[PDB]
Each structure stands twice: as structure tokens, then as C-alpha cells.
Amino acid sequence: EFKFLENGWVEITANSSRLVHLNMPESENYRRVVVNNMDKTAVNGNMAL
Amino acid sequence: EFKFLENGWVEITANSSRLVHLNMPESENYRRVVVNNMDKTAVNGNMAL
Amino acid sequence: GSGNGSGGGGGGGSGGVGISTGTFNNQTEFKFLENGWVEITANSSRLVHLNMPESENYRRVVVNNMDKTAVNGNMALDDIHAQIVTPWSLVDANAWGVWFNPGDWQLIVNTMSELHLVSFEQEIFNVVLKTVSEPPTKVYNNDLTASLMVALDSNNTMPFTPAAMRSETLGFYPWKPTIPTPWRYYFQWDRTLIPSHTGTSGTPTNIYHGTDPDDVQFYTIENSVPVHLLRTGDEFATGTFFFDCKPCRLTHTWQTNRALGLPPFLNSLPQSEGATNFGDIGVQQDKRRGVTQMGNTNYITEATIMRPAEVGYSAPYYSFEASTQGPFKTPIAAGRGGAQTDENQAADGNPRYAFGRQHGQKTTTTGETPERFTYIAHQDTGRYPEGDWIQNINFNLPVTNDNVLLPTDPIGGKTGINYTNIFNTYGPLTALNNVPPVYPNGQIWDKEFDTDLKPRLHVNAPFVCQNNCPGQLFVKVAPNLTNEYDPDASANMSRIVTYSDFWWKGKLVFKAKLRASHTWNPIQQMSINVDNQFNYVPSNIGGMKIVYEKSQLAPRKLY
DNA sequence: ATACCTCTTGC
DNA sequence: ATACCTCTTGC
DNA sequence: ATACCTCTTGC
DNA sequence: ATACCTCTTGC
Ligand SMILES: [Mg+2]
Ligand SMILES: [Mg+2]
Ligand SMILES: [Mg+2]
Ligand SMILES: [Mg+2]
């Protein structure tokens, strides 16, 4: 919705809806994980990676 | 000027000015003239002209 | 061989043919208030002269000194750019000299401590228009009914072009006439240009691409302002405008990082006069108590010791950067100054003004070379690169060559370069001041940029208006036609030769504050003497000139 | 529409 | 009779 | 609880 | 009986 006001102001109202789908989690736990692509960086010149 | 109102109406005001120049007429008379390009139409197939 | 007829004057309450519509005043008022505030009111008037434009058209011109840059090593010389050219002329008055004479300046500067800009308004009157008609006997007649046009861009729709940046404001002498300048403005354009040197092989790309249609903007007075037409009897006047902007100080600071805080206690004092009897701290540099920002040593020296933050900063020079439209020098705030300069050491940061007779150059002096100078602020906030240096963290000293970079060692293998040229130390701890005014050739106030984020200051003027700035004032002679005119024709129209004169008067108001003695010793003060004495007076011919003067004379603690 | 070198013999 | 590129620092 | 391609034949 | 280098964060 665009609603024009005095003096050229507009009030834009945007609505939006969705059907959302969701599965049960893999596991009901909180986990603390470490990620390690050492190998890739191990390369030399692959710092950015 | 554009002046925005409620409900998306606008009032457009346009001003305009000019410097106008004007010479005296060729003659202070009213004339009744006839124009005749007979010759051109005389052609045959030149009706439109 | 006629006088035109002399035409006869009708009379209203604010004007007519033989009725003056204004009053000349170029006088300056100081009005002392309670608590040492002063209200300075400065009036100023001029007789302005103006001719009809070259042509009643707006033009879009491109300028191209390709040849000069074509040179290789002449990057800096690039003048390329586009611009719209109008038939209008601009009346700019933004410049110290328009408003004050020296005497004034003196006062201000010696007795005050800070200055605020307050309001400003102007007006035009006693308008006159004449026509020239011509054996070359030129004759001049008033054209009673012709008009002068005037437009005031209060909305600030036009792009802003302060004219002092080119020394085109009005004159600085009340007793001598002057004129407005022809208005023009930048027009967008794309452009490329690869830097090079003497030694540089071939032809570095160097071209004018054209115009980003996106970036296009073309304005016209006519379509954006209302134009007033004045006849002799008419007169025009702007309202009064009020400024919203910080104050400007008239004092300078002098402490540098070195002078902040409690100096070290000297365990040992001199016992007789003489400039060689120093005092002594009397403690091993590596044994003193105190604080530093250096985690490795135990050294504590006036240069090591910690300071609360940092005055001044260092930046690259001479730096040219480049964007869409070509290169340009990177500006600095600071400048330099001091003992190790003397206008010859004169570097980056100090500004330099150049100008004509209307603005200070000796009136009688012949020859079209501009007069000049380099303003050297009193505020000791700049840098002395030569003194800089950098060293390895290990900080083992005395230091080894391998562990230190000097202003002497050459960078990029170029001899005449060193880190200080590309160095930069600005940062959250930096602290500094605004430029100081420059009499008489300095701009006074300036518009702020419409960017989302903003400069903390401008270098061209001390007063930057926060909100809107007073709209520009344009004028122009109204076209006076002959009896022949054919707009349908391609040729340029012929006009009667016409021109105009009118007086302009303005009022600019500041508000300031008296200063007061705080130290035992007296301080610096501007003053006249045998040496400069003649700068302030006309020559036996009427030679006049206005020399530049300083502004922040007195000192102030910084901390 | 003149007041002691400004505004201001005002207010 | 100048307000942030219009009217419109209005109303 | 439908009004002239929105909000909104509302207020 | 501390206010932004005076009087004076007074009045
Ligand atoms: Mg307006
Ligand atoms: Mg506006
Ligand atoms: Mg584009
Ligand atoms: Mg672009």
C-alpha cells in the first residue's frame, strides 16, 4: 500500500505473507563444534581461504 | 510548481513568461483577400494540392 | 544628434524617475554590551557596473588543454572540465575584505577572543540604465524604461559557487566601483588520465570520455527563480538572513604533544644565569617513574612518555588522488609553520592566495602579474616530516640502520621520496583546529556538502553553515531589442547596446567577545610601524593596497 | 532631523 | 522580506 | 461486509 | 562553597 499524504509524503505499507515449512531438528541438543579446513590453508598462498 | 495533496492528487501550477516583441502592422486596414493556386491544381491528379 | 527626449517622472511612496531609492553606507559599528560581548555590524556599499551579456544563451562548453598534459610529467597541469555558461552574472560578497578595513581588523583581532557570525542582508538601488549610440563620438542616453533583472536563489537550487576562490568577489574599496562576475557552473563529465614522468615511454592514456547521462544536470535561472525587473524607480531588497554555525576563535594554540601535562621534576637546578646553564632531571632514563604506551622498555623520555592523545596528524603529500573526473590534490587541514620554515620551507597545508587590483594588489602597479602570498597560521599544529621516523618494535638502541626507516631512505627505489610522503596518522586520537580566517582575501562562510557523512571542517572558510546558506544573487541586463527581430531566424539577435549601473549595499553582522589578560607577560598584537606604515595609506597618486594580516594572535592553553 | 572620532545627545 | 533543488521555514 | 487496478465508496 | 584562562555557573 501506498498512501499519499499532504506535502508529498507517502506512507508505504508493505504486507507480506508466507507459508512456512519446518521439520524437527536433527537432535534436541546444543552442540559446540569446531570447523577446520587447515588442509586448504596448509597450501601456502591460500591464506584467504 | 507541483503541490501534493491528500490522496495523491496534485496541483500543478505552471507559470510561464516571455518577452514579446511586436512591430506596427503593414497597414492599418482590414483587407479581404482571395488566394488562388489554380495553376497547381490545374495539373490533373493534383487535387490534394 | 538628439538627447532622446528627457522623460517625465511620476511618483509613488518607495520611488520614481528622479527619486533616489537608497542610502549609501559603508561604515562599521561596534557596540559594546554587558559582559564583554560585542555586536559588530558592518555595512558596506558599492557602485556596481554591469554590461549586457555576450549572448543571451546558455552554452555548454568543454575545455581541453590536452596538449599541455600530453607532455608526460605534467599531470598536475590538467585543466580539463565541462561547464555551463550563463548569461547571468553573480554578485558575490563573501570575503573579508569586502567588509572590513584594516583598522577594523586590527581591533577585532587584538581585542577579541572569538567571533560569531550572525546575520546578513543586502539590497540594491538607485538603478540606472543607459544606452550607447555612435566619426566615433559615443553618446550615452538613459533608457528610462529599460530594466535590470534580478534573481535571488533563496532556495539554493543552483549549485554553489563561491567566487572568492577565484578572487571575483566584489571590490574592497568603498570608494571605487566594481562589478559582478559572469556566472557559470560545472557540468558533469567523465575523464581519464594516467600519471607519468619525464622518463616515461610512449603515451599514457589521456582522454575525455564524455558524459554519464546519469550524472546530468542542467539548470536555468529562468526556470527556477523568480525574476524581478527593476526600472530606475525600482529597488530591491533581500530579507535578513541568520546563520547557523560555530564560532571561530581568535586565539591560537601552541602546545604539541610535547607540551602536555606535568613536566618532569628536576632534581637539579642551575645556579647562575646564562643560556648554557641547564637544569637536570637527574634520573636515569631507565629508572624514572611514570607511564608509557610502550610495553617493551623501561625508557621514559620526553618523547616516550605517554600523552593523553594527539595533536595534529600527518598525511601524504604531495598527494594527488583521482576519481571519475580526473586527479586532484589531496587537501590537508593543518599546514605547518614555525621556526623551521620562513615561507621558504613553505609546504603542504599552507594556503596561497593570488589576486588582482580589485582585491589588494597595488592599484597603480602596472603589468598583469598577480600579487600573492602564503598564509602561515600561528597555530603550531602542523608537522615537520624531516623529524619523523619509524623503528622496529624491538626497540634496541641506539638503533641499527636495519631497524629504522627515515625520511631519508628512499621508498619504491625512488630517491626523492620517503615514507612521509605517503604516510598517514589520522586516528581516533587526533585533535585539531579549524582554519583561521584570512584577511582580506579569505572566504567567510561556506555551504556544507550534501553527503551523508561530513567533513569536520572546510579549508576555505571558517564558517560553514550547518543548515541552508544564503542564496546566491544574480543579475543581468534585460535584453533591449531593436526593431528588427526574428526569432524564427537562426542568426543571433541584435540588441541595443545597453548597460547598467547600480548601488549595492550589504550588512553583515557578527557578534564577538572581548578578551582579557591572563598571563603576566603581554602578548602579541598587530600594530603599525615604520616598516609597514605605508601599506596603509594611499600614494600621492591614489595608489592603494591591502596587505594580508594574521588572525589568531593570542595564545591559549590547549591543556 | 548635526552633538564632543561608531552604533547613540540612542534608548 | 533568503531557509536545506518547487509551491512552502507557507499555513 | 464487493465499488470503478492500493490503502479507501475509508474517514 | 571548584565550572570551561577575570570579575561571574554571579546576578
Ligand atoms: Mg521563498
Ligand atoms: Mg523551499
Ligand atoms: Mg552511468
Ligand atoms: Mg557517474
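Just so it is clear, chain C uses Swiss-Prot numbers, and the residues here are 165-298, 303-727, in order.
Positions of Cβ are set from backbone N, Cα and C atoms, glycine also.
One natural variant catalogued in Swiss-Prot, C:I244 to T, is accompanied by this note: In strain: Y1. Cβ neighbours within 10 Å of C:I244 (variant position), excluding its own Cβ and spanning all shown chains: 19.
Look at Swiss-Prot and you will find C:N323 tagged as Mg(2+) binding site. Under DSSP, C:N323 (Mg(2+) binding site) is assigned to coil, being neither helix nor strand in the three-state scheme.
A C-beta separation below 8 Å, combined with a sequence spacing of at least six in one chain, links C:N323 (Mg(2+) binding site) to C:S392, C:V393, C:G639. The secondary structure of C:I244 (variant position), as reduced to three states from DSSP, is coil rather than helix or strand.
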